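Peer 1: Please see the structure below; I have some questions.
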Amino acid sequence: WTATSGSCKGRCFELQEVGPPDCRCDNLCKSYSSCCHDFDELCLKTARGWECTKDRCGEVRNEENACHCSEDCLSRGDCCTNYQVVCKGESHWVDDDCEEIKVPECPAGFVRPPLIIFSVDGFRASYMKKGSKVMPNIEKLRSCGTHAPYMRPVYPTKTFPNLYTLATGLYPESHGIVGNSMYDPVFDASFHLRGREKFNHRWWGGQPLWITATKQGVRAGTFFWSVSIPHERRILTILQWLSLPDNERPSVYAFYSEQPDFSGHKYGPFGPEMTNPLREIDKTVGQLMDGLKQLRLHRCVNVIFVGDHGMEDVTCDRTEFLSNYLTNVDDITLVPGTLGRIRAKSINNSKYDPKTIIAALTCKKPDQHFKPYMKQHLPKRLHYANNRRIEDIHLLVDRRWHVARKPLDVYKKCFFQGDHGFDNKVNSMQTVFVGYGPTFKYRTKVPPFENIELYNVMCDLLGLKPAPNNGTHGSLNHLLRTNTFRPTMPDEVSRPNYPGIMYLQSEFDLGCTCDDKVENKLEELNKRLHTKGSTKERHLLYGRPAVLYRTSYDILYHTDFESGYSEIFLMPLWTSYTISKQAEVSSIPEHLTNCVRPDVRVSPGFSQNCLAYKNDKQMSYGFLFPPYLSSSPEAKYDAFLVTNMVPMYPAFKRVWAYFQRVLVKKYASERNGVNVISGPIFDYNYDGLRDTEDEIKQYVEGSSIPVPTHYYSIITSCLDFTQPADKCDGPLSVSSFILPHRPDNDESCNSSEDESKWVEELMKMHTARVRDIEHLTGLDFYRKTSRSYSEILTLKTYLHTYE
Ligand SMILES: *[C@@H]1O[C@H](CO)[C@@H](O[C@@H]2O[C@H](CO)[C@@H](O[C@@H]3O[C@H](CO[C@H]4O[C@H](CO[C@H]5O[C@H](CO)[C@@H](O)[C@H](O)[C@@H]5O)[C@@H](O)[C@H](O[C@H]5O[C@H](CO)[C@@H](O)[C@H](O)[C@@H]5O[C@H]5O[C@H](CO)[C@@H](O)[C@H](O)[C@@H]5O)[C@@H]4O)[C@@H](O)[C@H](O[C@H]4O[C@H](CO)[C@@H](O)[C@H](O)[C@@H]4O[C@H]4O[C@H](CO)[C@@H](O)[C@H](O)[C@@H]4O)[C@@H]3O)[C@H](O)[C@H]2NC(C)=O)[C@H](O)[C@H]1NC(C)=O
Ligand SMILES: O=C(/C=C/c1ccc(OC(F)(F)F)cc1)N1CC[C@@H]2CN(C(=O)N3CCc4[nH]ncc4C3)C[C@@H]2CC1
Ligand SMILES: [Ca+2]
Ligand SMILES: [Zn+2]
Ligand SMILES: [Zn+2]
């Protein structure tokens, strides 16, 4: 109920919100159907239009007009944005040569530079270059300010997940808006694009920028705009707010445009009809900047121009139908489109089974345009699992395609040529970022980065303390002129032990054998130095990783590698080695095929044993440092120590062996040496975070040896590849993966083929950030470099995309 009998007289776009059942006048009262009777008359004036003409100059104030050209208009804060150009012979912002803003130049009574977020829906990254001819304002912002070639959105590359991620710094799995459409089994309620449940507080988690500002004493405009309010009225409302008195004036604002997403759906990303929406957006930017100039704020305000996701070519005829795969199609509910989420239709049907659903969707058609996953097996870079709103079964859909339940869903609901939502590393899904103003750098290109990182920066732009979020605070300090947040390395929690030789061979009863008994002052003193750390500078290039939790572990030195061995998990947490360009691959000699050797530095009670692997018919083992890369015949025996061994499924061994035998040497050649850090990850509860000892769901049968959910590697070299990995003076270059440790290779449909046709493809899909591995392991890498710490943070957020 709303008693709409109140008035918006002197209340137009009020900032505080008045509670029911009184009538509202804010920029969202339309969407709630709760505006006062006179809202349109008073607050949405349209008369005479949005521009001053020559004949309106010095007119007599007529309050009916959308905006004004009367002499009193500047004091009132309500001129049309081109008033000074027509009536005072001033020039448009876009026509001025751009001059570095070295110091904020703000009017008296402005305590901080204000921030304006200019958000544009569906603004594909390539529009910046391809549309630059018809976007002079946006192109001036871009080239004078700070820009990225693109910004990576979050998955799913939908509007609500991405807009709320921008506002919070959180993965959708954490903020709770995991799609445009959601079912919550605990509330037993659905969230829809169209309807009233989406207004409920309970859906929205974390702490968005406007709330963070408010709680810390920084005033905010209201970010959201009812569709029916024209863009020109949005721009004027923001400029009016900027003219309020100091104690009433907000410091942070947002504009939002439904374009170009809206037209993009109809016409495709580059439909010839897409030029006009792009002109229109640019005209709107021009109005803002012209408007700020009039207020003398154009060298004072920080402006962020930012998109939520891109747009792809997608038609009716590229739809896969689940009814061509499943017999029991009427037993399932599908959330359809550019991603698929499946659950049971009724809670009271016990003949429903996910195992059989996945199976029926798995590599069934030669050309299949989607792949099923249990949510925990999705690539960890997507971070899309740890929410009760994300259904257990997920379909990742190929760019350009749809999934639907039955064909009727598509012709009785072609209309559309564009869509988005796909995997967030797909090129067509990337979006834009440009910062312009006093706190941003001048004429600066920065590398691509992810939208989760912005909340932190926007908080810095405003002097705010960000709420806990998924950004890495400091990783974007290179966008900023000043206002840097200067982070410090986390302290190490566990220090390592350094075991010498403490055990005789006969103390071990591991069921292992090795033919190593075939046997020198000079050369024995020398391998002893190797065990004490003499070649650690070669193999541990950036310091040892810090363990950021309470645990018990040993550092183990060898000729060819170094590891941090956990006495709790009975395996290394990490193993580190360097492979130069000149290094040769050898094979595992005949006599050492089944060789496993006891490590006289580590008690039998802290070791794996071979018998458990003998007995467990599903489980085999593999090695973290690869024997294929041993520097010498004598060094090769080090690679067979029971402390270099890790549990692997025979199907996964296929993937790992190819990686270690072929790919590592390939990267060494291509990058001029590589440093490799490899290890296990235990994430049974799929929260992206290291599991503790009491959370391990699977052990090698009959033993306390835990089975990893994933294996990672981090592969570092010199950004300038004319310098070797082990002798790099400058910035570093990195790529990483987090390979799921699966008992079959069902994920890769061509796996019955040679590893050269499918293994590297699988790794690319599971590319990762060093930061991703950090959360999963509780380790901190790159502790000792010659690089600045902010630069290292940037390196840790880097994702190698292969697009
Ligand atoms: C990305 O970043 C985010 C944020 O940094 C990371 O997510 C955080 O991760 C933490 C660890 O996983 C987690 O700590 C929890 O906190 C539990 C209580 O949290 C509630 O309150 C939160 C704070 O709100 C206030 O925030 C500010 C301060 O900044 C205040 O000033 C305000 O006044 C605010 O009110 C709140 O954010 C949180 O909301 C979540 O849950 C709601 C759903 O009910 C959603 O609305 C919302 O979207 C959040 O939902 C996400 O997170 C939850 C997990 O919390 C998850 O279920 C969802 O899937 C979704 O992803 C809460 O309302 C606290 O209870 C926890 O302590 C338990 O576990 C520990 C384990 O050590 C035990 O010691 C302890 O006993 C306790 O266990 C008890 O309960 C168990 C289960 O019932 C039981 O087994 C046991 O026996 C015990 O009884 C723990 O400390 C943060 O909540 C979380 N924050 C957010 C926003 O998500 C994330 O990890 C990062 N991701 C990556 C990959 O790095
Ligand atoms: O104008 C906006 C958004 C502006 C904006 C600007 C910057 C942002 O990013 C950041 F953080 F970087 F600044 C994020 C958003 N929108 C967003 C899309 C939906 C939201 N909505 C709703 O009806 N609801 C969504 C939210 C909300 N608040 N109160 C009710 C409702 C329901 C209708 C519709 C209006 C237009
Ligand atoms: Ca976990
Ligand atoms: Zn969108
Ligand atoms: Zn859209």
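Residue numbering for chain A follows Swiss-Prot, covering 51-463, 468-573, 576-591, 617-884 in order.
Using N, Cα and C of the backbone, Cβ positions are placed for all residues, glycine too.
As annotated by Swiss-Prot, 1-tetradecanoyl-sn-glycerol 3-phosphate binding site applies to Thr209, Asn230, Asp311, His474. What Swiss-Prot records for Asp311, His315, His474 is Zn(2+) 2 binding site. The Ca(2+) binding site feature in Swiss-Prot is assigned to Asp764, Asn766, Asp768, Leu770, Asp772; the stated evidence is experimental evidence. The domain 'SMB 2' annotation in Swiss-Prot covers 98-142. Here Swiss-Prot describes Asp171 to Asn as a published mutagenesis experiment; the accompanying note says: Abolishes lysophospholipase D activity. Here the residue is the original one, but Swiss-Prot notes a mutagenesis experiment at this spot, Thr209 to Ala: Abolishes lysophospholipase D activity. According to Swiss-Prot, the experimentally introduced change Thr209 to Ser is described as follows: 15% of wild-type lysophospholipase D activity. In Swiss-Prot, a published mutagenesis experiment is listed as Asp311 to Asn, annotated Abolishes lysophospholipase D activity. As a published mutagenesis entry, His315 to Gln appears in Swiss-Prot alongside the note: 20% of wild-type lysophospholipase D activity. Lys430 to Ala appears in Swiss-Prot as a published mutagenesis result, with the remark: Impaired secretion. No effect on lysophospholipase activity.
Tell me about the surroundings of these features in the structure.
Peer 2: With a 10 A radius on its CB, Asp311 (mutagenesis position) counts 23 other CB atoms from all the protein chains.
Taken residue by residue with DSSP, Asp311 (mutagenesis position) is part of a helix.
Around the Cβ of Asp768 (Ca(2+) binding site), 17 further Cβ atoms fall within 10 Å across all displayed protein chains.
The list of residues near the domain 'SMB 2' (98-142) in space but at least 6 beyond its ends in sequence, with Cβ under 8 angstroms from a Cβ of it, reads 282-283, 285-286, 289-290, 292-294, 336-338, 340-341, 343-345.
Look at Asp171 (mutagenesis position): DSSP puts it in a strand. Taking the Cβ of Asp171 (mutagenesis position) as centre and 10 Å as the limit, one finds 21 other Cβ atoms among all the protein chains shown.
In the three-state DSSP reading, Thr209 (mutagenesis position) counts as helix. Taking all protein chains in view, 21 other C-beta atoms sit within 10 angstroms of the C-beta of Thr209 (mutagenesis position).
Non-local neighbourhood of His315 (mutagenesis position): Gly172, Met361, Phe470, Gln471, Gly472, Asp473, each in the same chain, at least six residues away, with C-beta under 8 Å from its C-beta.
The Cβ neighbour count for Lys430 (mutagenesis position), using a 10 Å radius over every protein chain in view, is 28.
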Peer 1: In sequence order, which same-chain residues at least six apart have a C-beta under 8 angstroms from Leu770 (Ca(2+) binding site)?
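Peer 2: In sequence order, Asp764, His856, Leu857 meet the Cβ cut-off.
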Peer 1: Of all the binding-site residues given, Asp764, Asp772, which residue's CB has the most CB neighbours within 10 A?
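Peer 2: The largest 10 Å Cβ neighbour count belongs to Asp764.
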Peer 1: For the binding-site residues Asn230, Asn766, which Cβ has the most other Cβ atoms within 10 Å, all shown protein chains included?
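Peer 2: Max Cβ neighbours within 10 Å, all protein chains included: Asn230.
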Peer 1: Do any of the recorded positions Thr209, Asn230, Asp311, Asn766, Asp768 touch ligand 3, in the sense that the CB is under 6 Å from one of its atoms?
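Peer 2: If the test is a Cβ under 6 Å from any atom of ligand 3, the answer is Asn766, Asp768.
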Peer 1: Work out how many Å separate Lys430 (mutagenesis position) and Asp171 (mutagenesis position) at their Cα atoms, rounded off.
Peer 2: 26
Peer 1: What other residues of this chain sit with their CB within 8 A of the center of the CB atoms of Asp764, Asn766, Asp768, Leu770, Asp772, the recorded Ca(2+) site?
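Peer 2: Counting only non-site residues, the set is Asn436, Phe763, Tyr765, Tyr767, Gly769, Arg771, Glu776, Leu857.
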Peer 1: Could you state the CA-to-CA distance between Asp171 (mutagenesis position) and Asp311 (mutagenesis position) to the nearest Å?
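Peer 2: Spelling it out, the Cα of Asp171 (mutagenesis position) and the Cα of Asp311 (mutagenesis position) are 5 Å apart.
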